[PDB]
Amino acid sequence: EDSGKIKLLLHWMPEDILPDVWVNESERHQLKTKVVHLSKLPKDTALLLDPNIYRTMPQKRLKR
Amino acid sequence: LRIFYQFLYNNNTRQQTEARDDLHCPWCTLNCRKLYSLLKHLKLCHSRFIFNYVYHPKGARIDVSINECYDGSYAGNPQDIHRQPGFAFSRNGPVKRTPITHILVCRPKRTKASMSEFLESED
Amino acid sequence: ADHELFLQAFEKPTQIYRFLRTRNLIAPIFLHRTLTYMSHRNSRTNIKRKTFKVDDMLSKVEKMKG
Amino acid sequence: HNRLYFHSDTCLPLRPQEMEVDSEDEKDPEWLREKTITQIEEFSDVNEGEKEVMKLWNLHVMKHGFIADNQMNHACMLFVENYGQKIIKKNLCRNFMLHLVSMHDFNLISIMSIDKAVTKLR
Amino acid sequence: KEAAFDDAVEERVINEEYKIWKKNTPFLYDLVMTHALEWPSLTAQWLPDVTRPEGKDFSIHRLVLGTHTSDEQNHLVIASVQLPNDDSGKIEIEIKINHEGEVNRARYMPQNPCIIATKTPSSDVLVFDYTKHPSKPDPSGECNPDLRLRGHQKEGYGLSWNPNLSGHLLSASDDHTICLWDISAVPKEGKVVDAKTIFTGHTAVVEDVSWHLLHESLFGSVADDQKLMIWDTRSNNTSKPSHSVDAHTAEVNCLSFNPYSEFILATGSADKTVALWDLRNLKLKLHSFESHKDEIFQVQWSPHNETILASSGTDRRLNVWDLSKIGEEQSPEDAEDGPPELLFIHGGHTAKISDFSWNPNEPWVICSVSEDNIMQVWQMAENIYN
Amino acid sequence: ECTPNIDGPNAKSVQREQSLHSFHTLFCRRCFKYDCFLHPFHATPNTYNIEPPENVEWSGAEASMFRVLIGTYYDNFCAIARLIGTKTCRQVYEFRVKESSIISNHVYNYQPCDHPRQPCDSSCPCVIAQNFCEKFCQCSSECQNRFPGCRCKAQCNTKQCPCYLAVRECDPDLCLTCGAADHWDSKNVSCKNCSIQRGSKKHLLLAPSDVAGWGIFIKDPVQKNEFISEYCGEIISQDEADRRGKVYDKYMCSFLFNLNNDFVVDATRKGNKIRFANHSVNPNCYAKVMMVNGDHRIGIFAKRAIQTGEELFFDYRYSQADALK
Amino acid sequence: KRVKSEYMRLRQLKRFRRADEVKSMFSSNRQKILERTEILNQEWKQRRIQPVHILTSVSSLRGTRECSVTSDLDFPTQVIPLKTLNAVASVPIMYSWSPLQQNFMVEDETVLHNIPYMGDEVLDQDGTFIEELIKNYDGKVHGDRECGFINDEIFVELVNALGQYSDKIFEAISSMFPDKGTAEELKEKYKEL
Amino acid sequence: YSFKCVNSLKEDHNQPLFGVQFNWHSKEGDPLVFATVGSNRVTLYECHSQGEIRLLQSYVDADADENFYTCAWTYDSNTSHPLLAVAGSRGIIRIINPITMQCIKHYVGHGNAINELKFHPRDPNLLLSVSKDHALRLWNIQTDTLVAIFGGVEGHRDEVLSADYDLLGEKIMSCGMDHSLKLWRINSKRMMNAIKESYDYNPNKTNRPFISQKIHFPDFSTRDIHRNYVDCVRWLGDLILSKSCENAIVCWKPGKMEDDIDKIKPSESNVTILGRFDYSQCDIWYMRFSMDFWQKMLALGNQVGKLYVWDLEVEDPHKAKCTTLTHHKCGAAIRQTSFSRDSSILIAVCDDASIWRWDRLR
Amino acid sequence: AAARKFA
Amino acid sequence: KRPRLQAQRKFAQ
Amino acid sequence: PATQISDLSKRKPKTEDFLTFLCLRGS
């Protein structure tokens, strides 16, 4: 009957493809290891640098 | 245990079925202990496609199906986001305050929690 | 054997969930331990009655030189 | 979810400010006025002033949508009280009186009302 | 730039996260109610003004709100709810009150729940008594200032009622200044009323502040100095506190004292971390918490308990911490899921959180409100604590 | 047969009737408007001493004026002088006299018991068709085929009122007990079977469906057997609908609605919001036909109470062969 | 019939007279366009452009879509990365319409076009469709008339000469084309004279 | 004149192209761009010597049922960035900066396909658009709003296939599938005022939307020209060129061979057929043509490949003006054609996804 | 007979 | 006759 | 049942930065 539109519309998805590829090159999360890479956890704070976005702001220029 | 998958598409097309390295979520790599736990994780988190099972004659079988429905939409200020133009405030633009119609959605009230997670295993 | 279609279909979900894997292993939405049907984890109880919390064993002998 | 809403005329999206209980739906559509007007001019067994007065009265009726008899005895008065300026700009005393007389065929009004209206004019 | 592009894809990602959250909610909670506001809030605060009918299986409470808005008339609310307690339902707004400027923060004298306070982007603060005010404001009707204050020069986000002594009230701004007032002096017209006393121990903006709960002359204040001060009235010393401490590596935003305890102080900050102290030794950081991923703004020790605690901010996440579980060695996978003192997370807000609070008169329910106009109220899952 | 302006130069003095040819053959009493759309009407009019005179000239078509004013007036003395500003009652008297001296139970649609030689009888269209006579019969006023009007205090909405029990609405002129008549323009009432005519439709809203294409959601709540809106449209023949229905079923997109065995509604081209009503079998609205001032309009009514944001539907009363829409 | 003969015959004469007239008109028309398009040149020549160049971005384009093109000309096949565009959510289908508040009347009729157009994607409609619209219009379709049109001057001259070689021809000619059917409009134009 | 095939470039996607247009917003001597539209593709190009072509940019969207079948060009007045604009069966208009290669601005108000576009030849921000929704619209793009709508009760009783602004921008034609042709105006009190008001809007400063100034009443109608659907139509000063699937282009005007165009009123029911440029072998619809900026020449295509280019001037025009141009290679069908700003060039794409760059002597 | 709603 | 029988189409075969 | 769930990781990386003879023999 009804589809509804998928917000992820293959303008988002290539920035999933690209960095995934860059990562399987660099740090080989899927190949050189388990599907998991490590714990991943102890680092705690430099983790955000791989990928581009383990986390970014909604609002970089903000009221408070 | 064992695990087998079965990709289904158009009901009668190339399966390229499967095998599993561990007893883990092949997507998210979480280590769910039981079968029940795995299957619920699999239906709920990675809900974008659909999971059936006899579990097997050999205690491994799963059937996967690319979901037709899914309802994969935005969920925020339904206006000023879904058709704010391809310019600056297209999708987000959440910068200053903006209104919504007073809506109201009440997700659970209070649940009926059974000890056995199997109920899912029955039907 | 129109594999191309099959692949172009499953490719979206797979791609997505890989991405979310590599977030939530770091920056989780919520806890898998608290989640009910994963009741296996963080073996614990309703134990402490604690307020006198100070144990303060932080001798801290660190010094400088040069 | 109580979700995105559209106008009905344009199919543009409806902002929530503009949900503004004003209903994009009024008695007197913007086109029907014009169409009835242009339907007047189609007639041939008819006259300029006559046509004009018919037009104006039709417009009035469409606007306030009067239904029952009593309302007509009020609506003639309403009509002059609104469109007297226009009628003076055109000077349709004779035509208007004739129209009123014609309204006193179907027993919708009484002679008192007519005279009353005419005095309301001047 | 690519920043612009990255934020968009992040937004899409957020939707996905939210949907998975939704699907998992029956197996994380006992209750949630999401409402949507006609305008965002910068405040939430329950009240003790509870009521419930006989011959029903639900209850009713109140919520204080605010409004941030584009240009229109900011009017706050004191809304009602309806939720089953112990054993259908909804909420509604029952009342509104105009407000010159917007609302940065709002509380209420606990001695009299009929009274409330409020801030502005202007220098002044205000006080209302919603009894002597309409249900709903008409454009023609005059605004309910219900009193005025003065003593700042700029706005801020600090309010604090002393619950031990009536009338006293404290504040904050990038004034670097912590004013004081008390109200029982003049219940006449006395619309404006100026400082009792100020303090300027800080060097950057003071973000937040509050009274201790049992002590009466005593309160603690928090700035972007990377510092924490504990002032004390009847000391007669305006720019020298009783205690000072370089608490956190980064700015400091939040603050909270403990109900049941006398000597425990919690504190939130911009260094992605919580820290707590003893009021005996203030050099000694007892313990930290390290599982947010961005600054914090709010912390609220729970009533009904003293071993739990809450926190939230820019990370779109509201964590609840427990102190019982420190030094608990656990399964390896539990560490794979996060530290043990961390207890529960609520990631069902799709945008920054601006405020939340616990309630009394229900055990562990929270209201939490954000800047996508969303107001959730929810009861954490019970089976977590048997 | 035309006779130019009384306002203007050409003022050809003609008979009284001729000066009201147009106004008597165009106007619609049933509509209270000139050339009404839903009022097709092509019928010729069957039938509804001592002192000297003054030496002034009777202007052309002042003749026709004072001629047609004669019948309605029934010998006015000074009123006719008030109207025609520049003629004296004496000159008018003299001219009156001088010119006198120079002298299968299907549904049908309504037309009254138009009968000069009898009241509404075996020849009455409404008697043969089991219809009721409206306020436009050419029968006597004591025509038993007429309708009385209700006498309920405030609420004409249950079986206790005849106007509700019968499938119609409280015509204001026959019902004064109820406030149907009350209010020339005001809609503050308690007769809850007077909304259609006044058109107290609800603030409906248009947005996309959850079933098929578009759909229509109400903003503020309602209660059961409350009025929602009317399902307007063009009203056309049956054969015309057969023709149009061919293609509209080729599209698989209808907006057709059976009014009676004589006529159809089609809002494909023109109509109002409500025509975006989706379909279900458990609806939260339903429909009726209602005669109203002798016209079949169509009412929509809540099958149950409803809150904000809901979607509206109704039983199309089909075989279900057609796909959901 | 000889009707069509006289049609073309009178066509030639009216055409000749009007031809000289209108070729003068065409000349003036060329002149009209001349000054108009001249004005357009003028405003074109008073504003700037920022012309187009190819993709120079060397970032974030590894392993994805690209487009290319062949020729029957000695040229290389040129492959370029194929940009993709941020989708927009559509809206369902509407066929526009008019608001309204009280019901409305139309006594519609026969071969009124908007002649149906179901498609040319799936069997080019249904074979039965021919009988469908033939049934609807009783075999009457818009512009199915032998001659091109009906215009006043031609109408008049044809009526005159048909008489020279009122109703025996008026009714028949009205039957020929669907402009009138019967001589109603014919006798109307006759009364115009 | 005399043209010559000097390139037949082709694409790989192999679905038909529908649309092609030059950018007449070049500069004097600025090299020559054109553009193309297909099944999900926008495709740009540039014209080099010897029929040489440098492909420049191509664009796509993710959906599959979409098929862009229009294009047109304009420019940002404020910032001089050229813009392209595209639309089709999915039913959305969108805008393209090739400068930034981003879909900067979209519009959704249509119920179906969007079979044409234009720009008001004076003011670039007025985007006409016609649709398969029995409707025309007139958007303003810089302020992101609708202005006007043309249709409903009065006439377009069926889908639409084309429209045109006249050379001044004071009037417009439309061209439908109901065997009709209609006028509208833009110069009026009502309409012009509405346009001006549209410029002066701000949604952030009203609780109350723009009043899309509807117009149900055409200023002229006619159904007596054609017998068949109507593919496109164009202006010729104050004459109307309209084709059909009747193997004949027509020229015409309303009423007499002498009555003024502005003296016409909606009651006007007479027409004036005064030109007929005949060709053969067209039995399909959506078969466009065009004219140069000068209206000194007229292109056309056919369902086999056979061009025809009637030199407009000195035309009989029924007896004279034929001039075929063929190669037996695109056995497929040409949709649309196009000239450069000058009459130097011609393109004609076709159903087999081709291009055909014809060029003249000198 | 085409599709025709009843009530 | 022929075209009244031979309707439209946007393509061939 | 050959071809481990590394098949998933030939759906995400179809081409480039791929290898091992199973990422390519996984379909």
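All chain E residue numbers match Swiss-Prot; in order, they span 4-90, 112-410.
Determined via electron microscopy, 3.9 Å.
Cβ atoms here come from the backbone N, Cα and C positions, even for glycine.
Per Swiss-Prot, these features apply:
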- E:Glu126 to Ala: Loss of interaction with ZNF827 and loss of localization to telomeres; when associated with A-128 and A-179 (MUTAGEN)
- E:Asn128 to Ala: Loss of interaction with ZNF827 and loss of localization to telomeres; when associated with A-126 and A-179 (MUTAGEN)
- E:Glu179 to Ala: Loss of interaction with ZNF827 and loss of localization to telomeres; when associated with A-126 and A-128 (MUTAGEN)
- E:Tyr181 to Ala: Loss of interaction with ZNF827 and loss of localization to telomeres (MUTAGEN)
- E:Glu395 to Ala: Decreased interaction with ZNF827 (MUTAGEN)
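In the three-state DSSP classification, E:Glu126 (mutagenesis position) falls within coil.
Take the CB of E:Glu126 (mutagenesis position) and look out to 10 A: across all protein chains shown you find 22 other CB atoms. With 21 residues not built between them, E:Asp90 and E:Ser112 have C-alpha atoms separated by a whole-number distance of 11 Å.
When the mutagenesis positions E:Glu179, E:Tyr181, E:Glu395 are ranked by how far their Cα is from the Cα of E:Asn128 (mutagenesis position), E:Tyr181 comes first. Separation of the C-alpha atoms of E:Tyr181 (mutagenesis position) and E:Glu395 (mutagenesis position): 16 Å, rounded to the nearest whole number. Ranked by how many other Cβ atoms sit within 10 Å of their Cβ, the mutagenesis positions E:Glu179, E:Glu395 place E:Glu179 at the bottom. Each of the mutagenesis positions E:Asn128, E:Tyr181 was scored by the other Cβ atoms within 10 Å of its Cβ; the lowest score goes to E:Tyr181. Among the mutagenesis positions E:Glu126, E:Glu179, E:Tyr181, the ones whose Cβ sits under 8 Å from a Cβ of chain A are, in sequence order, E:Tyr181. Less than 8 angstroms from a Cβ of chain B: among the mutagenesis positions E:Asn128, E:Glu179, E:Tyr181, E:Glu395, that describes E:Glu395. A straight line from the CA of E:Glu179 (mutagenesis position) to the CA of E:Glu126 (mutagenesis position) spans 11 Å. Each residue contributes its Cα atom, and for E:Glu126 (mutagenesis position) and E:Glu395 (mutagenesis position) these two points are 14 Å apart.
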